[PDB]
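Take a look at the structure set out below.
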There are 2 protein chains.
Amino acid sequence: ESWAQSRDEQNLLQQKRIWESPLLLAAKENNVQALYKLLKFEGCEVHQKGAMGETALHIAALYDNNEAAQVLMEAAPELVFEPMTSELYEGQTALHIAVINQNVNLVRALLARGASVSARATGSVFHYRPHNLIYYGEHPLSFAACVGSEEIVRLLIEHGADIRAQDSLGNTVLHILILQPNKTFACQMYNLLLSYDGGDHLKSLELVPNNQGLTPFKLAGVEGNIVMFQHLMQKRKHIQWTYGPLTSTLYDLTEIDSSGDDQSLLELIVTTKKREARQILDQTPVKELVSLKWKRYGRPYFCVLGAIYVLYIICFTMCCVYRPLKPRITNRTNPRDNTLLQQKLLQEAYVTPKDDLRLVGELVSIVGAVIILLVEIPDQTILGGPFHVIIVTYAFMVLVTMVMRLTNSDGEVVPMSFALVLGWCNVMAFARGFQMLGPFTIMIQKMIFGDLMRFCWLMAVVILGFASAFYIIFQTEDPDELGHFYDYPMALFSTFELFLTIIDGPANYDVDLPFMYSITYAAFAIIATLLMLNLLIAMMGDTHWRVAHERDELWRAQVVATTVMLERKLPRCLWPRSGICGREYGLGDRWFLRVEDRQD
Amino acid sequence: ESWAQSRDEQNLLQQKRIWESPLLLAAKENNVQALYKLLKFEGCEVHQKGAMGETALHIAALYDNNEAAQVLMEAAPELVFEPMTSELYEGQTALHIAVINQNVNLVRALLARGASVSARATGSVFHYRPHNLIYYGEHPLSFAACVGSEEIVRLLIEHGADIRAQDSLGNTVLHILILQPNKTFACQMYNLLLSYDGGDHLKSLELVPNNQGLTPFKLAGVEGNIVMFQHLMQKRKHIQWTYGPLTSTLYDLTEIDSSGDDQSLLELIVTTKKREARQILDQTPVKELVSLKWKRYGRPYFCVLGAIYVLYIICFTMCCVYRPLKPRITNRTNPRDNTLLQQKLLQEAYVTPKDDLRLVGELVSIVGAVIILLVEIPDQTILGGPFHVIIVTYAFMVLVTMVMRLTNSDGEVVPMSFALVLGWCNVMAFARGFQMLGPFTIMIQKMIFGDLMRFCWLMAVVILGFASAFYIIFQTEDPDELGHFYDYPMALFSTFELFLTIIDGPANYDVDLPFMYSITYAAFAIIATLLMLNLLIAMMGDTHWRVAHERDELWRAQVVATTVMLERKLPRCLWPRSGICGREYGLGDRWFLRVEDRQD
Ligand SMILES: NCCOB(c1ccccc1)c1ccc(Br)cc1
Ligand SMILES: NCCOB(c1ccccc1)c1ccc(Br)cc1
Ligand SMILES: CC1NC(=O)NC1CCCCCC(=O)O
Ligand SMILES: CC1NC(=O)NC1CCCCCC(=O)O
């Protein structure tokens, strides 16, 4: 409490030691006449450590003081090898600070003194974290690549800088360039670093994987870096011919398609929470891949599953609507005359005239629940499919209904009634794709699990304020004639119904309503309308020109997400691999997709 | 009746004396040959006063007539010291008019004659009022600073102009520059006036406070002058280091943070009615201040108070829903058989089986009401918190319910029922902040106390037009079967319900409705819908792209308003002062907030 306070304090605690130490003060202010007055006559603490474990050279490198830095290296040339010792800066040398500041005349003078070109900077402030406004890696070659100083990147390779060197997160200098803001300038820097590769077709830096199993080409897709994704595609696409305006290009489709297994660029985009990566399946090598994946194979099998699931649910309801006998067969209708229960229990089973059709019906319904369960027990909380967490709980309710059966509980209706709504309402998950009702279900997915829960807690109040009042108002009145609030639980249910203007509202003209109801309900009506108009106006805002493109981009996104998931579960005798393979014609040996386009 | 007419008349009355007086006429028209024909042979009234107490030189200065002004000062050099004598222009000299017109060759010639550089212009038209299209102050140095003529500002200081001089409103020349339209040019003029300061660290013009206790840096925040607020920040922020793109700057945070007490820039912004100052807490020294004020300390304590207030209200309703016995215990059900009252009165108290839980419940509810009262009797009508004027009236209803108790009035329900709605609906004031339901409650705050009262008086009509009709229509009919309007008060209540389409509307098919109801209700339905559609379309307009930013700016504004108010009421053992202090490291001695940023 807190980490931000510590660095805020230690930045202030550093300036304290700078101001206190006359050596570090002159190194900060570039006082050449004061450094020699401290190092030569008399001899002071030349290896003086500051608050952050810094040296006088580390301070002289933070503020571009070349004159004050040459003084410290001509009087004591061992300060160059010294790294920062504090935890915030563990591993940083004076070369890192000069590279970050793009001090060319200092880096070219630091490498003449013999500085290390492989000094990791494992400090807590050099880590890949949101609280760090940057992430340039750990090696000084990566720092030169991130600042964009091409004069320093090649000047480091001149003195044995290794481009293959990875950091603590297994990232090469190519992986770090992908996570940078200046995308258009990093492409030129990405090519500058590729030229120093070994040059052989095997063991290439573009193939050196991240420690999370992610080549630089594959990392660009997950990160949503379109400028780098398009640039990394030039290395892996072959133009077949140029027939005037037409140009049929052949795409590599190696690391773009599965499998794999999870080492597939498509599976990484459909499973990530990055809102930027959703634009990658709209790129011209991939958009042709998934569009052909859905026109054939994709759309039919999804409709078959829906046609199967439509007939599967309509069979389950056929068992419910034809639920077993019988009437209440009990004098239970005498206690609490408000009871109209004719509870149907078992058994009373089977001895089947037309009842054996319901036996095979209950059998078909229960074998589908375990089939769903068997295919949905995966060894969670994701966008691309928020409806089929309900399909695994539907199979849970069927089993409970099966356990509610064979026990014959008076609560036989509650579990058998829950599966009716979850089963059907899950069929509009098949509206996804299909047609233009797909993005409409995207609207319902975005509201049910976001704008609802927040606005409910707003609408959860007010009601119980007026419901508690209406209870007190009509706790005094006789609930026989006009008793919308006879007890407290129904007082809230009747008030909730009245918030949505369903019931006519308590209206009785034979009797006289209490003096407080006619006053309390008028206010509840005006607030319930204003609270509902503001709910409709709050819908606006997610109606601009971009949100119609957003949900349409989200629709086709979750359609591609459904397409990739079907291919990774269905067998291989159906659904062939998209593209053509290169085996005599031996121009592979991988699978290629041929796409021609016309430049206007 | 009116003040605008007076100056309109006295401007016309002035031109009368100009046209009538041949001296003032020639001074207006720059008739050099006519001034000498009036002053030298013969000698006329050279000190002639006009309608506005002006002189011939005052008229010759209004219209840039240097040739006609030198005539009046070479023949009578005492007219320079003469000020305007009218009430509209009390205190204005011929130097003020030359400075306003930026007459450099006249001001440099007026100071050779020996004009006063400290002549206040206390006229009614020089005051800081909305009816005055400008406000340049009272001293001629301030006039030079407002017109932007740098050649005149320094030319006045050359002749002993005091920059420390304040006006009637305690404003320095620096305070007046903040209240100017040309913000981008006043910054250069603000620096020109700082250079003539004493130069010592103590008794500085930037510290000279307004007569309302407001330094020029603090006045810029309340006024919403962002260009000056950013410019005045350069004098009070220290850059710690520059590490390539990163640059951790240290902000002064002296006059920005409390306390104080009310001498705090944050407390001035959250309490002002200026729509412009709301943009100040979005500035880079302040936005980091309040964001860290709400991430920790702010948001938890506000949720604790809400969690306390949620449990406090749910306890109060537990006492209401379990209100005391008993039935009506009276033959009062015989008079007016429309009565279903079973009025519950006391006492009938206590002798507690499970009733002692309601005794401590009523005790917890009453001690919270006075606690609210004790902390809300402040020795009003503001935006940043329109819901908790209801929390002080809630505590008023609890006490009245306590006074309604111990008296056992038949109106026991009315005060006990009012506290149920005000207590709960005040909990959605805690929706402010929290999440995205905060700006939604901003919508409800902006509608309940603005668009409602105006539109109600529109919807207040029509209803009583049709309600009075429907009463007359069914004053003839028998209210037993279909009696929505049996008496006049319920005739308005039933018509109001029908305006919101709650009741089914009077529909009886066993009997025949009067020939006028079927005609009158059809018109009422069409108008009630058009009058409601136009109410929904009137919501649009406050739905553009800017109003979603407005209410979102208003949301975070009232969140900062809630954050500052909590800090100024909660003790000091919790909630530490935001930032770090400068006491060894002795670089203060005030509190500083360290903020680093990255320039792309
Ligand atoms: N059954 C689990 C979720 O359902 B689905 C789903 C899978 C196949 C066919 C239809 C729907 C899903 C949605 C998004 C992603 Br990404 C992955 C799967
Ligand atoms: N209780 C009086 C008003 O309530 B509030 C309020 C104060 C503390 C916690 C929650 C709400 C308020 C709102 C805006 C301003 Br600005 C100042 C106070
Ligand atoms: C203490 C330090 N001394 C120095 O020469 N640089 C310091 C820190 C530099 C800022 C790096 C912060 C970041 O990258 O997040
Ligand atoms: C009567 C006057 N004679 C004159 O030379 N100026 C007059 C008035 C000037 C206008 C100032 C109005 C204002 O500042 O609001």
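Per Swiss-Prot, chain B residues shown: 67-445, 457-677, in order.
In case you wondered, yes, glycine gets a Cβ from its N, Cα and C as well.
Sequence annotations record features per position, and here Swiss-Prot assigns Ca(2+) binding site to B:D581 based on experimental evidence. In Swiss-Prot, a published mutagenesis experiment is listed as B:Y201 to F, annotated Prevents up-regulation of the channel by phosphorylation; when associated with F-202. For the mutagenesis result B:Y202 to F, the note given in Swiss-Prot is Prevents up-regulation of the channel by phosphorylation; when associated with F-201. Under mutagenesis, Swiss-Prot gives B:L535 to Q with this note: Alters subunit assembly via domain swapping and reduces channel activity.
The structure, with features from Swiss-Prot marked on it.
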residue: B:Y201; record: mutagenesis position; contacts (Cβ under 8 Å, 6+ apart): B:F192, B:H193, B:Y194, B:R195, B:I242, B:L245
residue: B:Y202; record: mutagenesis position; contacts (Cβ under 8 Å, 6+ apart): B:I166, B:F192, B:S208, B:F209, B:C212, B:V213, B:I242
residue: B:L535; record: mutagenesis position; contacts (Cβ under 8 Å, 6+ apart): B:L608
residue: B:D581; record: Ca(2+) binding site; contacts (Cβ under 8 Å, 6+ apart): none
Where B:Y201 (mutagenesis position) sits in the secondary structure, as DSSP reduces it to three classes: coil
DSSP three-state assignment (helix, strand or coil) for B:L535 (mutagenesis position): helix
For B:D581 (Ca(2+) binding site): DSSP state (helix, strand, coil): coil
Intermolecular Cβ proximity, recorded positions B:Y201, B:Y202, B:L535, B:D581 versus chain A, under 8 Å: B:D581
